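K.L.:
Here it is: the structure, laid out below.
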Amino acid sequence: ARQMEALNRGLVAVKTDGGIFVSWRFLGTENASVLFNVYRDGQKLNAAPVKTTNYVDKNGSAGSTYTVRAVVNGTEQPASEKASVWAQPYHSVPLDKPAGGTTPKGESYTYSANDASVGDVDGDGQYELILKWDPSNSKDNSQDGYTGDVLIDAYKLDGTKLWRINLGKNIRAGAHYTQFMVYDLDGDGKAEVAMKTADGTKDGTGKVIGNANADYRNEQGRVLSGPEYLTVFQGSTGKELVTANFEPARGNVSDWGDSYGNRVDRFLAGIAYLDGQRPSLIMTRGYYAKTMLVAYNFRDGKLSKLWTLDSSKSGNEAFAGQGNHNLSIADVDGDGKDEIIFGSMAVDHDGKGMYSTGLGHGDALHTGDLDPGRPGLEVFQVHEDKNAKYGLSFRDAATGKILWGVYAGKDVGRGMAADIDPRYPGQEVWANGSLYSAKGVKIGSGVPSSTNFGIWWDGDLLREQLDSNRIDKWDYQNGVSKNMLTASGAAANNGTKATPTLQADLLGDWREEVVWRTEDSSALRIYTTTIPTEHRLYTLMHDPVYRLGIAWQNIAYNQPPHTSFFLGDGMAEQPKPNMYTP
Ligand SMILES: C[C@@H]1O[C@@H](O)[C@H](O)[C@H](O)[C@H]1O
Ligand SMILES: C[C@@H]1O[C@@H](O)[C@H](O)[C@H](O)[C@H]1O
Ligand SMILES: C[C@@H]1O[C@@H](O)[C@H](O)[C@H](O)[C@H]1O
Ligand SMILES: C[C@@H]1O[C@@H](O)[C@H](O)[C@H](O)[C@H]1O
Ligand SMILES: [Ca+2]
Ligand SMILES: [Ca+2]
Ligand SMILES: [Ca+2]
Ligand SMILES: [Ca+2]
Ligand SMILES: [Ca+2]
Ligand SMILES: [Ca+2]
Ligand SMILES: [Ca+2]
Ligand SMILES: [Ca+2]
Ligand SMILES: [Ca+2]
Ligand SMILES: [Ca+2]
């Protein structure tokens, strides 16, 4: 059994024209025989216990409050936490927008709300939002220039700002720099926050790490010298718990494949259950050429290093040049322990390189049960090298064997995987203007109008699409996308990537919520679906691959999360998660 979060009922109630829509979690600790009673202000609404974890109360009002009681072995359990009614289709979390600044070159910049993650920092079973702020002069690794400070905040859903960490002048702003992990690493029931830090990083209590005044910014506005640190911060306070020297260490900038400072600063990170029971922290560096991955534990108040994979070591040459601007984490070989899907290569739970497809770097990656007729997980990936044998590859996750691929002869920058067509079993995949079945059979002539995120939003087991401030649904019979939601007043992030601040099943039933910032970053808006469903599934945060996907969603070029099992049309009934909570 794996350590997973002790979650509350996640009860939510939302005003609609047809009454109050109520939804809640089916928890990983609950059996299939569990049913529910719904109460409005202490009065039961349903004559018989309901199975599905959504309910429409036609008689409810904006002033109503709700509780749910589980019915276990014929006996009603204590009431859930109380839920009030959302007067809007989204819940707003007001933000403390940081003031703008000026760089040493006299350039002004302002802040916008950017990537988020979630963790329960106080252990009450409700997630907090951990938000990264982005200065308007943040930089790709290919670009020279100074950047504003990167700020990381924690908010409760009620709008309480718990803390701000300022990573300081020695941490450059941009997609590929700070990769922040939020997770209960030590198993006490409370999340911590881990990331790369430097001299001058200021914790949530205002304490500066290392050499407070050291300035290692070069004239390119890059930080290519000086110490580098790894810090675990307390989730509730942002206080520094432990700081160690960061590995993978920089060495020489040129070790990584250029001298101007691009390849050296290509970071990814993850949470992986390397021991099959408890989480470990993964920090990576490099992917275009030299590539390193290091694993750590944070347990019993100590940070410990577990292993290193270094492509520059004799025997590891095949593990250079393969990584994406993203990764996945999953138990692919069935031993209960997590492996790392690092673009075109994979790394075992003990840090040993498993395989490389040799197809090289790409920009999108999907690891899940894509072909439910083929035992094991599958990885769908796209490839940037115009001379790659395949521009899109669909492989056995464990062995790396290519099941099918298609030559593109060009950079294929986007690819998606989602069950959008029930006429073909399993998840469809699309890239480079074509849609395919899980078996590689081209379907029709179109593709969905986005190739970004997949989201479970409506009531059916097919997956919808998310891009920018929109949720769309694929009309598979007619081969066209149609809009389901346009979140007016909400904005996506990261320029052409057009990503939400976060997509995750963070409250209510199994459908995924979306967190988008407002245009002016004065608030985050959490949208939860009010489309009824006949289906009950365990909260996705209790799935061992989905939960890990939420932890890495922020990293570099944000990718959508996947479940460890096939969730889609014609799916088998999912088994209870094998888990315990702290
Ligand atoms: C942009 C940058 O922001 C902070 O790190 C400090 O105020 C520093 O002096 C300034 O140069
Ligand atoms: C306010 C504080 O001032 C100095 O100690 C450093 O510049 C540090 O990075 C900054 O956070
Ligand atoms: C400006 C922005 O920066 C990063 O998020 C990505 O490179 C994206 O494609 C670009 O549009
Ligand atoms: C939309 C906007 O685009 C780019 O300029 C930056 O990457 C920023 O972080 C993002 O939110
Ligand atoms: Ca909490
Ligand atoms: Ca903890
Ligand atoms: Ca495994
Ligand atoms: Ca293994
Ligand atoms: Ca790329
Ligand atoms: Ca499979
Ligand atoms: Ca399908
Ligand atoms: Ca659906
Ligand atoms: Ca939900
Ligand atoms: Ca990102």
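By the numbers in Swiss-Prot, the shown part of chain A spans 39-620.
Method of determination (from the header): X-ray crystallography, 1.3 Å.
Including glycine, each Cβ sits where the backbone N, Cα and C put it.
So Swiss-Prot has the following annotated:
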- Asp153, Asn592, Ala594, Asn596: Ca(2+) 1 binding site (BINDING)
- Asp158, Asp160, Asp162, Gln164, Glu166: Ca(2+) 2 binding site (BINDING)
- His363 to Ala: Strongly reduced catalytic activity (MUTAGEN)
- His363, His399, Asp401, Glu422: Ca(2+) 4 binding site (BINDING)
- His399 to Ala: Strongly reduced catalytic activity (MUTAGEN)
- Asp401 to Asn: Strongly reduced catalytic activity (MUTAGEN)
- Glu422 to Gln: Loss of activity (MUTAGEN)
- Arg452 to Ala: Strongly reduced catalytic activity and reduced affinity for substrate (MUTAGEN)
- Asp496, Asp498, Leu500, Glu502: Ca(2+) 9 binding site (BINDING)
- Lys535 to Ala: Strongly reduced catalytic activity and reduced affinity for substrate (MUTAGEN)
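For the listed features, I'd like the structural context: burial, neighbours, distances.
P.N.:
Of all Cβ atoms in the protein chains displayed, 24 besides its own lie within 10 Å of the Cβ of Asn592 (Ca(2+) 1 binding site).
Of all Cβ atoms in the shown protein chains, 15 besides its own fall within 10 Å of the Cβ of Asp162 (Ca(2+) 2 binding site).
Long-range C-beta contacts of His363 (mutagenesis position), restricted to its own chain and to partners at least six residues apart, with a cutoff below 8 Å, comprise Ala213, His214, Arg304, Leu306, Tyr325, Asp401, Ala594, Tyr595. Taken residue by residue with DSSP, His363 (mutagenesis position) is part of neither helix nor strand, so it is coil.
Sequence-distant neighbours of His399 (mutagenesis position) (same chain, 6+ apart, CB under 8 A from its CB) are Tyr325, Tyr326, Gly359, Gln360, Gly361, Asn362, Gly381, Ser382, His421, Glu422, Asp423.
Around the Cβ of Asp401 (mutagenesis position), 21 further Cβ atoms fall within 10 Å across all displayed protein chains.
Taken residue by residue with DSSP, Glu422 (mutagenesis position) is part of neither helix nor strand, so it is coil. Over all protein chains present, the Cβ of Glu422 (mutagenesis position) has 19 other Cβ atoms lying within 10 Å.
When secondary structure is read from DSSP and collapsed to three states, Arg452 (mutagenesis position) falls in the coil class. On its own chain, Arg452 (mutagenesis position) has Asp401, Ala402, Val420, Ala469, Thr489, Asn490 as residues at least 6 apart in sequence with a Cβ closer than 8 Å to its own Cβ.
Under 8 Å, Cβ to Cβ, and six or more positions away along its own chain, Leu500 (Ca(2+) 9 binding site) finds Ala456, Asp457, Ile458, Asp459, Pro460, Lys511, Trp512, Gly606, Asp607.
Under the three-state DSSP scheme, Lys535 (mutagenesis position) falls in the helix class. All chains included, 17 other C-beta atoms sit within 10 angstroms of the C-beta of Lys535 (mutagenesis position).
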K.L.:
Less than 6 Å between Cβ and the nearest atom of ligand 9 is the rule; apply it to the recorded positions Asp401, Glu422, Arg452, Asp496, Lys535.
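P.N.:
The qualifying recorded positions are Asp401, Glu422.
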K.L.:
Just to be sure I understand the packing, how many Cβ atoms besides its own are within 10 Å of the Cβ of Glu502 (Ca(2+) 9 binding site)?
P.N.:
24
K.L.:
Name the secondary structure element type, per DSSP in three states, that contains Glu166 (Ca(2+) 2 binding site).
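P.N.:
Looking at the DSSP assignment, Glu166 (Ca(2+) 2 binding site) belongs to a strand.
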K.L.:
Compute the mean position of the Cβ atoms of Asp158, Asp160, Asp162, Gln164, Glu166, which form the recorded Ca(2+) 2 site, and then list in sequence order the other residues of that chain whose Cβ is within 8 Å of it.
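P.N.:
Along the chain, the qualifying residues are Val159, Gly161, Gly163, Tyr165, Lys194.
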K.L.:
Determine, using Cα-Cα distances only, which of these recorded positions is closest to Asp153 (Ca(2+) 1 binding site): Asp496, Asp498, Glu502, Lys535.
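P.N.:
Among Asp496, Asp498, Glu502, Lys535, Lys535.
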K.L.:
When you rank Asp160, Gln164, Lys535 by Cα distance to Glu502 (Ca(2+) 9 binding site), which of the recorded positions ends up on top as the closest?
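P.N.:
Sorting the recorded positions by distance from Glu502 (Ca(2+) 9 binding site), the top entry is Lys535.
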K.L.:
At 10 angstroms around each C-beta, which of the binding-site residues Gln164, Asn596 has the fewest other C-beta atoms nearby?
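P.N.:
Counting other Cβ atoms within 10 Å of each of the binding-site residues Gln164, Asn596 gives the minimum at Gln164.
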K.L.:
When the Cβ positions of the recorded positions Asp153, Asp401, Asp496 are compared with the atoms of ligand 5, which fall under 6 Å?
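P.N.:
The recorded positions passing the 6 Å Cβ test: none.
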